[PDB]
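Colleague: What follows is a structure written as structure tokens; I'll ask about it next.
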Amino acid sequence: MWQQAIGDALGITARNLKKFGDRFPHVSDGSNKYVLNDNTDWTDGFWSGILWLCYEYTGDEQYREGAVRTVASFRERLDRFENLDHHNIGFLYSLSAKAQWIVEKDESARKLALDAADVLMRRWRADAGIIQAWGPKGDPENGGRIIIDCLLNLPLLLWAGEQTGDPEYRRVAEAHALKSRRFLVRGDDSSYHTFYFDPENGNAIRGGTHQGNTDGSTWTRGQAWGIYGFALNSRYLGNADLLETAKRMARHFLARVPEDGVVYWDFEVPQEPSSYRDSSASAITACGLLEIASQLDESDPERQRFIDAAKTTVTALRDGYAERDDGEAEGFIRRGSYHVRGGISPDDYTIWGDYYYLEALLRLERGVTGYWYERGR
């Protein structure tokens, strides 16, 4: 049921590793070829994650060799502080260094992840009670701005807190998650992409976006980050409110899935075939649904409902968006969208979409849950 889908991903990944060399895939731009970078974006960890997932599925050393090489690259990136002045250090290091620790208990990798967590920790702004998403401290326009994807960066901090015994990691993480729940999530279970607070006292200002159609719309990837993000934090914190919020956001998302099973880029624009899609949002959501289900009681009927919804989503992606390993294609799923409003790769491969698609497949086929937390916690 999932073996063939995984098979194509394995083949594409093996071919990619040889062609990419030491470079990292980010997004495609009008073709079936990825545009590469030298480990300088916020998405490099997804490549590492893909390699580790392929290794766990196959046991094939070629995938491990590639993943280990990316980890060495990440040590170099950290000790040079190259393009790490943002909150996505979790996306970058959880799926690379922490991943290696999770997979084979490499002490060197564990330390790298901890060093990275230390850097992310310094993004906390005590006066505003939030983790600053982008820019330098005191940033005139972004100093008190949070973005919903920060939820996916909290796992690195929560993991580090458990590893070190330092209570500050969990304190900042839970505070940020709760502030996100009150202000990023809406009363109809939809969500804002970003939210602005007063840098001096942390008081709420407004919600908005530079990516969603409008400040009050529902950017699907943002909703997806909320679904998986709140569920990951609920697991670490044992916070039933965060789990409830994840479920609410999931139901909102599911009620707006179009005919072919994969979402458009925003729920509040015409849900028409000529409009851009965001296969990555559906992939992220599939993982989030399975994560939520894993935290529900076996007697809870909604548990199987969420699992079935995840399966339906993965099947929809496989059937209408998945690339077959034809020796040319470099991505797992088509029609992801980076920045529709800016016209940047709006109908393309996205390395994060590929990672979540594969993670969903590994979850369904092997019970492999990715690298957001230790296996058995």
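Determined via X-ray crystallography, 1.5 Å.
Every residue gets a Cβ built from N, Cα and C, even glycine.
Quick paste from Swiss-Prot:
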type	residues	note
MUTAGEN	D149 to N	Large decrease in activity, but no significant conformational change
ACT_SITE	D149	active site, proton donor
MUTAGEN	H339 to S	Shows higher affinity for unsaturated chondroitin disaccharide sulfated at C-6 position of GalNAc residue (delta6S)
MUTAGEN	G342 to S	Shows higher affinity for unsaturated chondroitin disaccharide sulfated at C-6 position of GalNAc residue (delta6S)
MUTAGEN	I344 to K	Shows higher affinity for unsaturated chondroitin disaccharide sulfated at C-6 position of GalNAc residue (delta6S)
Colleague: Would you kindly give the Cα-Cα distance separating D149 (mutagenesis position) and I344 (mutagenesis position), rounded to the nearest Å?
Modeller: 19
Colleague: Give me the CA-CA distance between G342 (mutagenesis position) and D149 (mutagenesis position), in Å, as a whole number.
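Modeller: Each residue's Cα considered, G342 (mutagenesis position) and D149 (mutagenesis position) end up 19 Å apart.
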Colleague: From the Cα of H339 (mutagenesis position) across to the Cα of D149 (mutagenesis position), what is the distance in angstrom?
Modeller: 15
Colleague: Taking the Cβ of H339 (mutagenesis position) as the reference point, list residues of the same chain whose Cβ is under 8 angstroms away and which are at least six residues distant in sequence.
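Modeller: Set apart from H339 (mutagenesis position) by at least 6 residues yet with Cβ under 8 Å, we have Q211, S345, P346.
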Colleague: Which entry in the list of mutagenesis positions, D149, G342, has its Cβ near the fewest other Cβ atoms, using 10 Å as the limit?
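Modeller: Comparing Cβ neighbours within 10 Å for the mutagenesis positions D149, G342, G342 has the fewest.
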Colleague: With every protein chain in view, what's the tally of Cβ atoms within 10 Å of the Cβ of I344 (mutagenesis position), excluding that atom itself?
Modeller: 12
